[PDB]
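Peer 1: Quick one: this structure, given as structure tokens, is what I'll be asking you about.
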Amino acid sequence: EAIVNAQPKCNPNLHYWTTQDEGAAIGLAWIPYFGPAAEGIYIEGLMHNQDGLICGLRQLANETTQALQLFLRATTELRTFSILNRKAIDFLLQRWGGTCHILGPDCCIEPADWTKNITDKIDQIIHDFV
Amino acid sequence: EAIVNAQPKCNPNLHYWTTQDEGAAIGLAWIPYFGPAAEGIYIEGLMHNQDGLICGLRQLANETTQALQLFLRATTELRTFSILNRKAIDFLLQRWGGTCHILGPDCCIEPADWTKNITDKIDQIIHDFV
Amino acid sequence: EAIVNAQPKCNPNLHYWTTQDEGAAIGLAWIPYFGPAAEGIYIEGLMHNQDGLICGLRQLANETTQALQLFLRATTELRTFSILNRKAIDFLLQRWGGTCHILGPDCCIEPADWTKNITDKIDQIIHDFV
Ligand SMILES: *[C@@H]1O[C@H](CO)[C@@H](O[C@@H]2O[C@H](CO)[C@@H](O[C@@H]3O[C@H](CO[C@H]4O[C@H](CO)[C@@H](O)[C@H](O)[C@@H]4O)[C@@H](O)[C@H](O)[C@@H]3O)[C@H](O)[C@H]2NC(C)=O)[C@H](O)[C@H]1NC(C)=O
Ligand SMILES: *[C@@H]1O[C@H](CO)[C@@H](O[C@@H]2O[C@H](CO)[C@@H](O[C@@H]3O[C@H](CO[C@H]4O[C@H](CO)[C@@H](O)[C@H](O)[C@@H]4O)[C@@H](O)[C@H](O)[C@@H]3O)[C@H](O)[C@H]2NC(C)=O)[C@H](O)[C@H]1NC(C)=O
Ligand SMILES: *[C@@H]1O[C@H](CO)[C@@H](O[C@@H]2O[C@H](CO)[C@@H](O[C@@H]3O[C@H](CO[C@H]4O[C@H](CO)[C@@H](O)[C@H](O)[C@@H]4O)[C@@H](O)[C@H](O)[C@@H]3O)[C@H](O)[C@H]2NC(C)=O)[C@H](O)[C@H]1NC(C)=O
Ligand SMILES: CSc1ccc2c(c1)N(CC[C@H]1CCCCN1C)c1ccccc1S2
Ligand SMILES: CSc1ccc2c(c1)N(CC[C@H]1CCCCN1C)c1ccccc1S2
Ligand SMILES: CSc1ccc2c(c1)N(CC[C@H]1CCCCN1C)c1ccccc1S2
């Protein structure tokens, strides 16, 4: 489904903050006792609207809210950390949750290079005829 | 292993309640501020004992308790939400956790349709003989 | 990467404690009301330094701390239980997260036994010639 920004405005640039899971620690800075305080663990970056990604992203987050709110309504977990892990699992189950019928539309198996390994090796049983 | 109900009685019908992860929201009902209170988020349904599923299910839950209690004894999590996700992961690891030896018993790869794509395409190298 | 113990000493034996997820319960011992208290749920064992595993293990845990501390710094979860599950998911995504190109280096599909099922069944179309 296409994402069409339907907001009164779009800030086309995204000045973001995040954390780094394992920033190349400098010396002992990784030791909690010596390291940064809560305020100083953030990195920043600036992204522009190439391919319209920023305006699309603002619209996507907006459109995500209904399903996210409904998901939160139905869970009894107080804080939910597992959405991305569950999506990773669902990505795998959609592809590998059943028998992979080769050359079927729902089987992500490419036998290309290797059909050329047997059809190319027929001239070792037909052309080798003596 | 077969499930054999060994209870003094069986209620053969299951009047159930659950939640819907993303019920087709009507208007603004999905907004927590406007939506139902805790008591009003439930859907209901009624299932009968076709194939003996209800009596089997009551027995299954009964038999599950020992292993579930022992699992809970050994975890330090206060509330456990991850059992089904872990079972999904284990489903995948059992099938795809090693090398898939095609036509082996533990490899869920069907090369059927496509063995008929090469054995059917031999008459393009043997019957085409000129 | 090789693990080289660089500690002042190594205790070469590991007297360990753990829990058993589902110990073969004896009678009603699995019922929380009747079962062991927190102190009595542990099993023990003793492992020696065969293959240098114990000294390697002490070094591995030591070397793991930087990345583990940095991971903990960047999470907002108060208690983290999901590291091993996430590693299991990542194990699967590395192998099955894309299209599996058979006989490619990142495709864990063995067509061995079964290339001998078609190359062995050529003498049913070539040697059967009449
Ligand atoms: C995702 O993006 C959507 C588009 O920006 C957001 O839609 C907003 O939704 C709220 C309600 O949830 C609307 O607020 C209502 O506004 C009406 C009318 O407001 C004035 O404007 C009309 C002309 O449209 C005018 O004729 C009226 O007389 C009002 O003066 C109020 O009557 C309601 O009580 C209510 O306040 C927003 O207007 C609406 N925005 C737009 C641009 O349509 C949506 O909220 C976003 N989702 C999230 C989760 O943020
Ligand atoms: C799963 O289903 C099982 C089958 O319904 C449940 O088994 C129940 O287990 C409890 C103990 O955990 C038993 O309670 C005991 O009962 C005996 C005897 O009770 C009376 O009956 C005998 C005849 O059988 C009679 O001769 C006696 O004199 C008694 O008058 C008591 O002595 C014990 O102290 C204890 O209370 C249940 O009897 C038993 N039910 C059945 C139908 O066997 C099991 O509990 C279920 N699991 C869960 C987790 O719910
Ligand atoms: C993983 O294993 C590593 C190797 O065992 C551990 O390395 C330890 O790291 C701490 C700091 O994080 C060091 O403590 C420092 O020690 C120096 C010097 O101590 C004395 O020794 C030198 C000779 O090396 C001597 O010349 C000095 O005058 C000192 O008398 C202090 O100056 C610092 O203030 C600080 O205390 C350990 O020395 C170091 N151990 C070794 C064997 O190198 C590492 O800690 C382990 N990681 C975890 C998470 O446990
Ligand atoms: C469906 S994946 C997707 C969707 C939208 C955008 C992008 C990727 N990326 C990078 C992701 C970015 C997202 C926000 C947090 C920091 N990270 C790096 C980007 C790169 C350059 C300009 C704009 C954008 S927006
Ligand atoms: C091993 S999967 C399994 C095992 C037992 C039953 C069923 C599936 N289903 C539907 C599942 C049902 C379970 C309870 C919560 C609501 N959902 C829909 C069923 C359908 C119709 C009559 C009886 C049953 S019992
Ligand atoms: C990369 S997997 C790995 C790495 C190091 C060791 C081992 C496996 N095993 C068994 C695992 C053991 C680990 C500690 C908790 C209890 N369990 C059984 C072992 C067997 C016998 C002697 C030494 C060792 S150390």
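Using the numbering of Swiss-Prot, the residues shown for chain C are 502-631, in order.
Determined by X-ray crystallography, 2.3 Å, according to the entry header.
A Cβ is built for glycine as well, from the same backbone N, Cα and C atoms used for every other residue.
One mutagenesis experiment named in Swiss-Prot is C:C511 to G, and its note says Induces GP1 secretion. Complete loss of virus capability to enter into host cell. Recorded in Swiss-Prot as a mutagenesis result, C:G528 to R carries the remark: Reduced infectivity. For the mutagenesis result C:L529 to A or R, the note given in Swiss-Prot is Reduced infectivity. Under its mutagenesis annotations, Swiss-Prot gives C:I532 to R the following note: Almost complete loss of infectivity. No effect on transport of GP to the cell surface and incorporation onto virions. C:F535 to R appears in Swiss-Prot as a published mutagenesis result, with the remark: Almost complete loss of infectivity. No effect on transport of GP to the cell surface and incorporation onto virions. While the structure shown retains the original residue, Swiss-Prot records the mutagenesis experiment C:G536 to A with this note: Almost complete loss of infectivity. No effect on transport of GP to the cell surface and incorporation onto virions. Here Swiss-Prot notes a mutagenesis experiment, C:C556 to S, with the remark: Induces GP1 secretion. Complete loss of virus capability to enter into host cell. Here Swiss-Prot notes a mutagenesis experiment, C:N563 to D, with the remark: Reduced levels of expression of GP, GP1 and GP2. 20% loss of virus capability to enter into host cell. Experimental mutagenesis is annotated in Swiss-Prot for C:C601 to S, with the remark: Induces GP1 secretion. Complete loss of virus capability to enter into host cell. For the mutagenesis of C:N618 to D, Swiss-Prot gives this note: Slightly reduced levels of expression of GP1 and GP2. No loss of virus capability to enter into host cell. The structure shown keeps the original residue.
Are these features on the surface or tucked inside, and what touches them?
Peer 2: Using a 10 Å Cβ-Cβ cutoff, C:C511 (mutagenesis position) registers 15 neighbours. C:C511 (mutagenesis position) falls outside any helix or strand according to DSSP and counts as coil.
Following the DSSP three-state reduction, the secondary structure of C:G528 (mutagenesis position) is coil.
For C:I532 (mutagenesis position), no same-chain residue that is 6 or more apart in sequence has a Cβ closer than 8 Å to its Cβ.
Around the Cβ of C:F535 (mutagenesis position), the same chain contributes C:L529, each under 8 angstroms and 6 or more positions distant in sequence.
Same-chain residues at least 6 positions away in sequence with a Cβ under 8 Å from that of C:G536 (mutagenesis position) are, in sequence order, C:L529, C:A530.
Neighbour count (other Cβ atoms within 10 Å of the Cβ, all protein chains): 19 for C:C556 (mutagenesis position).
Around the Cβ of C:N563 (mutagenesis position), the same chain contributes C:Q508, each under 8 angstroms and 6 or more positions distant in sequence. C:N563 (mutagenesis position) falls within a helix when secondary structure is assigned with DSSP.
The Cβ of C:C601 (mutagenesis position) has 24 other Cβ atoms within 10 Å, all protein chains considered. In the three-state DSSP scheme, C:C601 (mutagenesis position) falls into the strand class.
Within its own chain, C:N618 (mutagenesis position) has no residue 6 or more apart in sequence whose C-beta sits under 8 angstroms from its own.
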Peer 1: Where C:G528 (mutagenesis position) and C:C511 (mutagenesis position) are concerned, what is their Cα separation in Å, rounded?
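Peer 2: Distance between the two Cα atoms comes out at 42 Å.
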Peer 1: Of all the mutagenesis positions given, C:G528, C:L529, which residue's CB has the most CB neighbours within 10 A?
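Peer 2: That would be C:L529, with the most Cβ atoms nearby.
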